[PDB]
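Visitor: Handing you this structure, nothing more for now.
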Amino acid sequence: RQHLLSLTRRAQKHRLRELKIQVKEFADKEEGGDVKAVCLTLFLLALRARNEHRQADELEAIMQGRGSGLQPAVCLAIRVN
DNA sequence: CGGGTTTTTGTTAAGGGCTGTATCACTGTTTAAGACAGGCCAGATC
């Protein structure tokens, strides 16, 4: 009810229960059973309102499996060679 | 001192997805250096 960095996982849960309600219903009725992409783009927009295309591109990269992730074939290459 | 409230918290059990750590089967394929005690030959000696 006060802040969120100190509010725990379920404290935040009870804080935005109704946020979750609306977002899940709208998502799984509009995108035909999906919440990942809609919450993804929601956070992208709500952070890009502060024109932080650096973090936007970084998050789109981690969603695209390229950057600070080392896809398992790469780590396997390193362990072998 | 309370006392309605917040503000956050504690709890239940099924099943799964994930992760971290323990466990498992398994591989080496005789020493060498030095101390001491017999025992038996082997020579020095009466």
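Quick note: numbers on chain A are straight from Swiss-Prot, i.e. 393-473, in order.
Recorded method for this deposit: electron microscopy, 3.3 Å.
Just so it is clear, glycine is given a Cβ too, placed from its N, Cα and C backbone atoms.
Quoted from Swiss-Prot, the note attached to the mutagenesis of A:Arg393 to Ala states: Impairs DNA-binding and hairpin formation while maintaining some nicking activity. In Swiss-Prot, a mutagenesis experiment is listed as A:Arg401 to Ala, annotated with the note Allows robust hairpin activity. According to Swiss-Prot, the mutagenesis experiment A:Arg402 to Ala carries this note: Defects in converting nicked products to hairpins. Under mutagenesis, Swiss-Prot gives A:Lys405 to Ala with this note: Reduced hairpin activity. Where Swiss-Prot documents A:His406 to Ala as a mutagenesis experiment, the accompanying text is: Allows robust hairpin activity. Annotation of the published mutagenesis A:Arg407 to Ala in Swiss-Prot: Impairs DNA-binding and reduces hairpin formation without affecting nicking activity; the original residue is retained in the structure shown. While the structure shown retains the original residue, Swiss-Prot records the mutagenesis experiment A:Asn443 to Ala with this note: Impairs DNA-binding; when associated with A-445. A:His445 to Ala appears in Swiss-Prot as a published mutagenesis result, with the remark: Impairs DNA-binding; when associated with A-443.
I would like each feature placed in context: is it buried or exposed, what are its neighbours, and how far apart are things?
Guide: Sequence-distant neighbours of A:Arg393 (mutagenesis position) (same chain, six or more apart, CB under 8 Å from its CB) are A:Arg407, listed in sequence order.
Sequence-distant contacts of A:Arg401 (mutagenesis position), defined by Cβ-Cβ distance under 8 angstroms and a gap of at least six in the same chain, do not exist.
Long-range neighbours of A:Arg402 (mutagenesis position) (same chain, six or more residues apart, CB within less than 8 Å of its CB): none. For the recorded site, A:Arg402 (mutagenesis position), the DSSP three-state label reads helix.
Its own atom aside, the Cβ of A:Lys405 (mutagenesis position) has 12 Cβ atoms within 10 angstroms in the protein chains shown.
Counting every protein chain shown, the Cβ of A:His406 (mutagenesis position) has 11 other Cβ atoms within 10 Å.
Cβ neighbour count for A:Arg407 (mutagenesis position) (all protein chains, 10 Å cutoff from its Cβ): 15.
Neighbour list (A:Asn443 (mutagenesis position), Cβ cut-off 8 Å, at least 6 residues apart, same chain): empty.
Here A:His445 (mutagenesis position) comes close to no residue that lies at least six apart in sequence on the same chain with a C-beta under 8 angstroms from its C-beta.
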